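Below you'll find the structure, written out as structure tokens, and then a few comments.
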Amino acid sequence: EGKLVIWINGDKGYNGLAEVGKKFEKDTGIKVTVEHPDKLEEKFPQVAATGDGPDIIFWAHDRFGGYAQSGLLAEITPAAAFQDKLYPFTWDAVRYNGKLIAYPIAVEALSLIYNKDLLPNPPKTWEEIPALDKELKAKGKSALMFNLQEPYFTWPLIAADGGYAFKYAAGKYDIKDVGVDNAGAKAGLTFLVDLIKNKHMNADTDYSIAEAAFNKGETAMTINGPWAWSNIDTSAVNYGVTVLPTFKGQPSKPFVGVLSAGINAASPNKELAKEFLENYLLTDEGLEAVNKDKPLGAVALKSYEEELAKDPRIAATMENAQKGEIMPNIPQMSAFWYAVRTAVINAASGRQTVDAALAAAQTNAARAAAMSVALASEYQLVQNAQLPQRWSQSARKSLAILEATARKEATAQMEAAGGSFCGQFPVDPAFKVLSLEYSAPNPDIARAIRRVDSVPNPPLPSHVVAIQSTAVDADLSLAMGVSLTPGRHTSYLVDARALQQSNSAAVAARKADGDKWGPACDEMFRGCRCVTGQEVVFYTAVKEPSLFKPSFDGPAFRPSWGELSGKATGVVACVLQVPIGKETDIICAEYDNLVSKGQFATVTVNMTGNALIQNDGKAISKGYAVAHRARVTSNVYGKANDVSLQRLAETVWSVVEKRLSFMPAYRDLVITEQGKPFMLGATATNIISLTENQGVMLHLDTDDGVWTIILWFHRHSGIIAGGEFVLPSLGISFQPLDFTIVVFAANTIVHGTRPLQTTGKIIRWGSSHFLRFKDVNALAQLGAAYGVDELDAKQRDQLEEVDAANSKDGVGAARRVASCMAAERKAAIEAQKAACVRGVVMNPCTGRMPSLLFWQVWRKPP
Ligand SMILES: O=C1O[C@H]([C@@H](O)CO)C(O)=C1O
Ligand SMILES: [Fe+3]
């Protein structure tokens with residue numbers, strides 16, 4: 001690769017780091033690029049999981065231990081002589097499982113910040129503050145205001161006398177040993193609430209109130225970090241930054257954040273990143289260059305820290321950090337934070353006793369941390385799950401004979417008819433269908449009748465191979481749960497490495513075109529082979545050692561094709577041609593019913609199904625707002641549209657499942673008991689889209705299920721030019737005919753639809769049946785909080801109450817009522833979410849569903 005890509009947050013001094021990068025290009029001739037991507041917390045583990053991303057990542061050490069569990073970070077091997085150049089505790093912050101996993105850069109912690117004019121000598125102890133507030137109240141001021149809403153800010157006091165998140169021992173944090181409940185933590189929080197009850201502090205004080213008050217000279221003290229200094233620097237306040245007050249003679253223990261630089265485990269530039277960080281960045285001039293852009297605060301490098309500590313504010317930061325506790329670098333901190341946030345809010349407001357608040361927090365944090373471990377175990381079993389065994393040597397031989405017989409029938413039939421047909425559409429793979437004509441001779445669906453424009457059909461790209469052998473066909477059919485029309489289908493093998501490369505190229509082309517079908521996407525398209533009118537399946541083959549995660553410890557089958565040995569196969573795409581009939585009648589009828597009854601909501605794209613639109617404050621049950629209203633306002637049958645949606649989802653599913661037996665297996669694996677009532681019928685669909693003569697840019701979906709179904713049907717007669725569905729990383733494209741369905745892995749296969757031009761009245765209706773997991777999780781959560789069957793009654797009540805406010809007092813009053821409901825809903829969702837209530841099985845590393853399922857390992861030993 002011979003280059004270095006670095007990700008750092010936008011709030012840091014990246015241009016200063018970019019200057020350090022130049023000086024690196026000088027000596028080694030290696031370019032250093034420094035990007036600052038938004039949502040960086042979540043972006044790195046999602047991209048690094050696939051062997052992609054930067055060489056170097058810059059973030060707080062706390063996240064890095066989770067990354068280390070996922071093997072996304074390289075073990076750094078610094079010499080004992082380099083390790084001396086940094087404070088030993090900062091090295092402790094970047095240790096996971098005996099191993100060093102990142103380079104410490106900067107050190108941050110809360111300090112006491114005080115107004116020098118109101119308070120020349122800040123108190124040494126918390127115990128003095130009540131007396132000090134009494135004095136300052138007489139002058140119309142207050143002693144102390146800081147954020148009471150987030151436990152980060154209140155924890156220093158709580159930790160002082162004892163009290164910790166998880167007990168650290170032998171290089172590990174004990175998940176089962178939470179320190180929320182001890183006498184130490186109890187005393188700390190007691191003192192905090194005593195300050196509130198004795199009117200020294202207000203329970204509603206948040207970050208903004210505290211910052212405003214201190215920066216305007218209204219309060220003598222606040223508690224904040226180095227990020228807050230810039231704002232105070234613009235104000236009239238003469239301020240100092242000092243050691244946090246002691247409690248019962250012990251130091252307040254703020255959490256310590258260590259900004260760190262980790263090396264990507266999938267980076268080919270490991271020894272040159274080691275070079276860059278050790279010799280160019282972790283030096284006085286190195287950190288100086290960064291410091292001059294945006295200040296680092298305290299730093300891990302002893303020599304430069306001695307310089308910075310000349311600023312008393314930096315000195316105070318380090319001192320508080322050393323008296324503090326390194327923030328645990330494990331994901332189970334989320335459990336700690338939610339439970340402690342609830343406890344502090346409750347104890348401060350009087351909703352619970354300090355003793356009651358901490359007792360519940362201890363119990364809940366331990367429970368939630370235990371469950372999250374259990375969920376990670378189960379996810380591994382999900383990723384590694386195998387289809388029910390249908391494959392055997394005798395079964396594949398049997399199936400190959402059947403398939404061979406069917407190929408002869410299909411040939412004889414083709415001979416008799418003068419060629420191949422999909423419905424009435426003449427199918428010739430020598431040609432690419434660039435435009436085509438549909439006729440509508442009756443009120444049924446318009447039918448593809450004639451190829452209009454064509455070019456000679458481009459060959460398959462080199463990484464995609466049509467499978468010739470019936471034995472191999474039967475091998476894959478039986479192992480992958482795919483049963484296409486006998487003698488009338490093609491199977492393909494796609495090289496997994498090249499598939500991922502082509503995905504990247506496709507995304508690049510769309511970006512270059514400016515998020516649109518332009519020249520670069522067109523050039524890719526010109527290389528895609530037409531499979532219009534075909535029934536096809538694409539298997540990807542992963543070589544045993546990536547985007548794909550097969551378990552090579554899984555059971556192996558013996559392939560008839562030796563080229564499959566040492567490889568795992570998964571189904572990435574399947575194109576079906578549904579014969580016009582009862583099922584297509586039912587499906588198209590439901591679309592018409594849902595369109596007529598105003599049940600498609602506009603987001604463009606029209607949508608329906610079991611959504612939960614959280615932007616709608618009053619939404620508390622499954623569906624779009626139109627669905628909620630119809631359940632109430634209907635004078636015939638409240639459930640009518642839900643019967644329609646279930647039949648729609650179930651009929652499409654049934655058609656797909658006849659051909660793809662892995663689909664119900666996927667449904668059963670990833671939909672939880674709590675998610676089932678919020679899926680549309682017995683399917684893996686919760687949302688259904690609808691498009692009218694529309695293209696869509698090439699893209700990967702992110703927050704959808706493992707497989708997505710798309711179908712098309714046509715309404716009037718006419719000619720359509722363009723509008724191909726394109727799978728550029730598979731090197732194929734097609735025109736939808738009478739009733740074409742594609743089932744494909746939408747999170748891992750790039751896809752889109754070219755713009756259309758039409759002649760006549762022809763409408764091509766496109767529709768995706770998919771799993772949008774955010775809706776099913778939130779709904780499963782609401783179901784756990786209120787009861788699945790209570791949601792309709794809540795929705796009816798919430799609609800009535802919002803209507804009343806509008807009818808009585810205006811739009812403003814009603815939207816305030818909706819705003820109230822939204823907060824209450826939020827709190828309920830949040831509480832269930834903390835209890836690990838889920839609608840679907842998800843990757844704890846990525847927060848997404850697995851990239852594929854049901855991998856089959858093939859091995860042919862001699
Ligand atoms: O290429 C696409 O076309 C369909 C659209 O017709 C239905 O939404 C969709 O899901 C895309 O990603
Ligand atoms: Fe899509």
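Residue numbering: from 1, along the chain as shown.
If you're wondering, the header gives X-ray crystallography, 2.2 Å.
Any Cβ shown, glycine's included, is placed from N, Cα and C.
Listed in Swiss-Prot:
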| type | residues | note |
| --- | --- | --- |
| BINDING | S689, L690, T691, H751, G752, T753 | L-ascorbate binding site |
| BINDING | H699, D701, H751 | Fe cation binding site |
| MUTAGEN | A684 to V (Swiss-Prot position 330) | Abolished dioxygenase activity |
| MUTAGEN | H699 to A (Swiss-Prot position 345) | Abolished dioxygenase activity |
| MUTAGEN | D701 to A (Swiss-Prot position 347) | Abolished dioxygenase activity |
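Taking the features listed in Swiss-Prot, we show where each one sits on the structure.
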| residue | record | contacts (Cβ under 8 Å, 6+ apart) |
| --- | --- | --- |
| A684 | mutagenesis position | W653, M663, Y666, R667, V670, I671, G705, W707, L771 |
| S689 | L-ascorbate binding site | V605, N606, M607, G766, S767, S768, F770 |
| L690 | L-ascorbate binding site | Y591, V595, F600, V605, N606, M607, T608, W765, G766, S767 |
| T691 | L-ascorbate binding site | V605, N606, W765, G766, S767 |
| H699 | mutagenesis position | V507, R510, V750, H751, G752 |
| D701 | mutagenesis position | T708, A746, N747, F770 |
| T753 | L-ascorbate binding site | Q694, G695, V696, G723, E724, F725, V726, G766 |
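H751 (L-ascorbate binding site) has a Cβ environment of 24 other Cβ atoms inside 10 Å.
According to DSSP, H751 (L-ascorbate binding site) sits within a strand segment. Filtering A684, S689, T691, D701, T753 by Cβ distance to ligand 2 (under 6 A) retains the following recorded positions: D701. Apart from the site residues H699, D701, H751, the chain places the Cβ of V696, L698, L700, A746, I749, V750, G752 no farther than 8 Å from the centroid of the site's Cβ atoms, the recorded Fe cation location.
Taken in sequence order, the recorded positions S689, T691, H699, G752 that lie near ligand 1, meaning a CB under 6 Å from one of its atoms, are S689, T691, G752. Residues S689, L690, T691, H751, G752, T753, recorded as contacting L-ascorbate, have a largest CA-CA distance of 17 Å.
The Cβ neighbour count for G752 (L-ascorbate binding site), using a 10 Å radius and every protein chain shown, is 19. With 9 residues not built between them, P545 and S546 place their Cα atoms 10 angstrom from each other. According to its DSSP assignment, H699 (mutagenesis position) is in a strand.
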